[PDB]
Amino acid sequence: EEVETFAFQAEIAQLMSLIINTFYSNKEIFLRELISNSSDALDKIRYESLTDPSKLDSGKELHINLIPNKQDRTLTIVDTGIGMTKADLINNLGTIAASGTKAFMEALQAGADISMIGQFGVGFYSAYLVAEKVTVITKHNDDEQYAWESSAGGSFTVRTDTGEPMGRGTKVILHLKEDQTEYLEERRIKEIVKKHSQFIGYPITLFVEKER
Ligand SMILES: CCNC(=O)c1nnn(-c2cc(C(C)C)c(O)cc2O)c1-c1ccc(CNCC2CCCCC2)cc1
């Protein structure tokens, strides 16, 4: 064992349905949101590194990398943001998902734009437009490396990660649905980034696969 299982609060099934009923026609939006979250965590590490530059001992470069993988049908997004404790992980993907689902629904119900999804703390869930399963590996300076995983049903799991150590930051791996392998194409990824994340204040690098 050492795997812990968590039940989503009921708002999550509502979230998933809202997301389909708001972004199904524009699925590419998930990349904007993930990049955006990466940007946020980058902002936090930059910020605390000003008061204490030892915060950057775990890695100085502040960036975002995008790693398609046609062979695995995965798209992974890596950042060296501040990363998450176990409690941040559970808090952001669980507690705040559910309270932010409610706030977002109330905001749309009063005519706010859907493009607001990010600001209600549930942008990440848009990932399930394109992915049957998502894994979030994260590592923050005051804590171990954790893996979070969910197919967005009723539960999510947390375990201590024993995989390749990142030094600090967050990795989201998307296991793409059969019908969404367009998100593994170099051309497509470049477009989406160009369109949605042009003004992100941190280098976003696409890692190309070779022919072999
Ligand atoms: C305790 C401090 N740690 C972090 O905050 C952190 N560290 N890594 N990430 C992070 C999280 C995700 C998602 C899986 C939630 C991500 O895709 C990339 C990340 O760097 C985060 C992270 C956590 C939450 C968010 C969401 N912020 C939304 C918020 C809404 C209101 C306006 C300001 C921004 C974005 C990034």
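Shown for chain A, in order and in Swiss-Prot numbering: 15-226.
Cβ from N, Cα, C; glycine included.
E47 (mutagenesis position) carries a helical DSSP state (H, G or I). For the published mutagenesis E47 to A, Swiss-Prot gives the following note: Strong ATP-binding. Strong interaction with HSF1, HIF1A, ERBB2, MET, KEAP1 and RHOBTB2. No effect on interaction with TSC1.
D93 (mutagenesis position) falls within a strand segment according to DSSP. Other Cβ atoms within 10 Å of the Cβ of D93 (mutagenesis position) number 28 in total over all chains. One mutagenesis experiment named in Swiss-Prot is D93 to A, and its note says Impaired ATP-binding. Strong interaction with HIF1A, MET, KEAP1 and RHOBTB2. Loss of interaction with HSF1 and ERBB2. Los of interaction with TSC1.
Looking at Swiss-Prot, the entry for mutagenesis of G97 to D says: Abolishes ATPase activity. Taking a C-beta cut-off of under 8 angstroms and a sequence separation of 6 or more, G97 (mutagenesis position) has the following same-chain neighbours: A55, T152, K153, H154, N155, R182, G183, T184.
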Between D93 (mutagenesis position) and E47 (mutagenesis position), the C-alpha gap once rounded to whole angstrom: 13
For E47 (mutagenesis position), nearby residues of its own chain (Cβ under 8 Å, 6 or more apart in sequence): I131, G132, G137, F138, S140, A141
Cβ under 6 Å from ligand 1: qualifying mutagenesis positions of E47, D93, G97: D93, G97
